[PDB]
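Undergrad: Dropping a structure here in structure tokens format, bear with me for questions.
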Amino acid sequence: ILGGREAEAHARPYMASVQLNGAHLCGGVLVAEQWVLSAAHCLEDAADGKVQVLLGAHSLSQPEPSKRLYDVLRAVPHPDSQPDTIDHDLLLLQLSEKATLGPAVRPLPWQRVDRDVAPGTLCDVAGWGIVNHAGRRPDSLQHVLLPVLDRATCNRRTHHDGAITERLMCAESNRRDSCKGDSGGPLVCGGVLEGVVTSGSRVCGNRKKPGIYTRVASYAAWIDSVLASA
Ligand SMILES: NC(=O)c1nn(CC(=O)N2[C@@H]3C[C@@H]3C[C@H]2C(=O)Nc2cccc(Br)n2)c2ccccc12
């Protein structure tokens, strides 16, 4: 997160760190007792390592009573995702067992009605992504509030030049932004999960290159089928 501040510890009990051999790769969001939602490109580099999900965390390194690193039984990238596109950029991770819930670990309700979040709406994004252009990794969870950017502006030649389909949404990126390592994390509006940070490479913090987030409501059939597949 660029331009953000350190989050209140455990104030976002849905927040997940998706890891490869104990290193943070991507954000994620606990959406059911046994399932974490993230972005499909997050496991690009994962084949020879172990994917895990850290729940209950504020610091990535320090001991906290609510922190628990779960193994992943199954990783289910969206079947229409492709390397080289950011369409269908969703991933569902089935934890080894149901997560232990409490005040610091709780699923986030997610948007099931397929209608646009209205523009200018202030949404929360949190993550352990990079905090400066040099690539510095924070140890603890950061967040920022970002206004939703209307799709027509996001589609202008100056911005993303018609790449923003109905299944994606944008947020402003003027200094305050999501960035590398925030990929897969949640964009929350009115206490409901609305978007998942995409996981393609991009500039961060440049107003003409808005952040792009996959609209969960657009994928409700897919999420529901996977979630039921246990
Ligand atoms: N939404 C964006 O702005 C964005 N998304 N990605 C993808 C990304 O982020 N990752 C891809 C999915 C894997 C793992 C992961 C990664 O490298 N993780 C990583 C690498 C170094 C430091 C930290 Br923290 N996380 C970017 C890459 C470059 C610049 C901006 C971004």
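Numbers here mean position along the shown chain, with the first residue as 1.
Every residue, even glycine, has its Cβ placed from backbone N, Cα and C.
Here Swiss-Prot flags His41, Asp89, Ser183 as active site, charge relay system. What Swiss-Prot records for 1-228 is domain 'Peptidase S1', and it gives sequence analysis as the kind of evidence. Per Swiss-Prot, mutagenesis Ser183 to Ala (Swiss-Prot position 208) is noted as: Abolished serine endopeptidase activity.
I'd like these features described in context: how deep, what's nearby, how far apart.
TA: There are 24 other CB atoms within 10 A of the CB of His41 (active site, charge relay system), with all protein chains counted.
All protein chains shown were included, and the count of other CB atoms within 10 Å of the CB of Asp89 (active site, charge relay system) stands at 29.
On its own chain, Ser183 (mutagenesis position) has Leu25, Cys26, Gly27, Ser38, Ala39, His41, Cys42, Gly129, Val197, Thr198, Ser199 as residues at least 6 apart in sequence with a Cβ closer than 8 Å to its own Cβ.
In the three-state DSSP classification, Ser183 (mutagenesis position) falls within coil.
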Undergrad: What three-state secondary structure does DSSP assign to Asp89 (active site, charge relay system)?
TA: coil
